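For reference, the structure is listed below as structure tokens.
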Amino acid sequence: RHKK
Amino acid sequence: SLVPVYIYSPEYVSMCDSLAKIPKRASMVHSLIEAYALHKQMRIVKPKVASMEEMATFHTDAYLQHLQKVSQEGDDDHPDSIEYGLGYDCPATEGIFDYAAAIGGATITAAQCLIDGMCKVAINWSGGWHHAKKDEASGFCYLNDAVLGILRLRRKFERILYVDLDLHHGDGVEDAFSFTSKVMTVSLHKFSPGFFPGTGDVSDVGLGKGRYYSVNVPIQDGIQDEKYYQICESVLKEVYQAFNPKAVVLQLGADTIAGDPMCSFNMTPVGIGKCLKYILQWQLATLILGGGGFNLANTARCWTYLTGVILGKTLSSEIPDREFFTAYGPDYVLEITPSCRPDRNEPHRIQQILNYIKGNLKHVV
Ligand SMILES: *Nc1ccc2c(C)cc(=O)oc2c1
Ligand SMILES: [K+]
Ligand SMILES: [K+]
Ligand SMILES: [Zn+2]
């Protein structure tokens, strides 16, 4: 999971 | 059947302005379009809200029910919220379920207009939230309206082509149709480790049966209108001849445009417009969607310009908007100038990707  | 449909209502715009990541952007977009009076050249259709059943054609009930759970109050203490994608990128605000339902319904409505044949082009600039998974909020997207729209179009059209020109990889839409050949996804995006969402390499071509029915074009920072269109035209030419779509869904996130705080690509609305024109000349039922865009004025500039392209009209250079006029300073013109930033896309790497893609599209028949 990444951050945008 | 020749006049584009423009999904709009004051209630809809008010709802879309409430997204914490792009406040008042929907108003700015409509206001600029309204000032050019382009909405007079379009059939304005009020958006319906998506029902629970309609939303459940993609999203799981467990996710949708958790959405309306935290939405009726603004609860940010639910332990399961983080596993449902809620958090920093997608805050558990109040009325966020009505927000999602509104945006989801607006894209379905646009798809319904295409089916009924009241238009060849249906516009929803407040949609294109392509990151959302079936049971997970992601990248400012709580609900995948793009997917809900493609599903609705499949009631009438056998093969749907999805083109994603957003800065980010349209992973949510790709994953939704990763297993099928009835819908092909094409995404042009920035690909670099650490950069959201982290997927969409050129080697990602789908799974099992949707294999080679997913196309990804990894691009680096600094690309401009000229080269971008050449890459896009190349892919779309091969894609069209191979896939032969009956309808098109086009995502046009303006976070590629120069001046965006994300500062990756170096595009102007003109370059995106050429991509639009190439798609429009296919004369297919086309669902136009928005997406990213974090320079609000430039995003308004881009999508107003693109609306002008769809209408075949040339817009005056001077910004005629009065309500948000100051936001277009200091020069107050529609046109946008790219930055003095190097293009980190070497012509040989691009050539490799185009060869790889062409090799993949040969299996599509
Ligand atoms: N993913 C992402 C990146 C940057 C952000 C800023 C600067 C503000 C914000 O509220 O959310 C962001 C999310
Ligand atoms: K994209
Ligand atoms: K696919
Ligand atoms: Zn984006």
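The residues of chain B that appear here are 13-377 by Swiss-Prot count, in order.
From the backbone N, Cα and C atoms, a Cβ is placed for every residue, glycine too.
Feature annotations, reproduced from Swiss-Prot:
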ACT_SITE  B:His143  active site, proton acceptor
BINDING   B:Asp178, B:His180, B:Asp267  divalent metal cation binding site
MUTAGEN   B:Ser39 to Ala  Enhances the deacetylase activity
MUTAGEN   B:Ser39 to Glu  Decreases the deacetylase activity
MUTAGEN   B:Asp101 to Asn  Almost complete loss of catalytical activity
MUTAGEN   B:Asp101 to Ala  Complete loss of catalytical activity. Complete loss of catalytical activity; when associated with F-306
MUTAGEN   B:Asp101 to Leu  Complete loss of catalytical activity
MUTAGEN   B:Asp101 to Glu  Partial loss of catalytical activity
MUTAGEN   B:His143 to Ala  Loss of catalytic activity
(message) Within a 10 Å radius around the Cβ, which one of these recorded positions has the most neighbouring Cβ atoms: B:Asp101, B:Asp178?
(response) B:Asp178
(message) Around the divalent metal cation site formed by B:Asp178, B:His180, B:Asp267, list the extra residues of the same chain whose Cβ is within 8 Å of the site's Cβ centroid.
(response) B:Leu179, B:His201, B:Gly265, B:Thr268, B:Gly303, B:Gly304
(message) Suppose we screen the recorded positions B:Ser39, B:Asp101, B:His143, B:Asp178, B:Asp267 by Cβ distance to ligand 2 with a cut-off under 6 Å; which survive, in sequence order?
(response) B:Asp178
(message) Quick test of understanding: given the recorded positions B:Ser39, B:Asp101, B:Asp178, B:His180, B:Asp267, name the ones whose C-beta is under 8 angstroms from chain A.
(response) B:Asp101, B:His180
(request) May I ask which residues of the same chain, at least 6 positions away in sequence, place their Cβ under 8 angstroms from the Cβ of B:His180 (divalent metal cation binding site)? (result) B:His142, B:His143, B:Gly151, B:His201, B:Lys202, B:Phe208, B:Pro209, B:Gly265, B:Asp267, B:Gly304
(request) Would you kindly give the Cα-Cα distance separating B:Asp101 (mutagenesis position) and B:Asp178 (divalent metal cation binding site), rounded to the nearest Å? (result) 17
(request) Sort out for me which one of B:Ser39, B:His143, B:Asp267 has the most neighbouring CB atoms within 10 A, since those are the recorded positions we care about. (result) B:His143
(message) Can you go through the recorded positions B:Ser39, B:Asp101, B:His143, B:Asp178, B:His180, B:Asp267 and pick out those with a C-beta less than 6 angstroms from ligand 4?
(response) B:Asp178, B:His180, B:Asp267
(message) Can you give me the Cα-Cα distance between B:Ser39 (mutagenesis position) and B:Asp101 (mutagenesis position) in Å, rounded to a whole number?
(response) 22
(request) Mind running the recorded positions B:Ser39, B:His143, B:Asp178, B:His180, B:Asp267 against ligand 1 and keeping the ones whose CB falls under 6 Å of it? (result) none
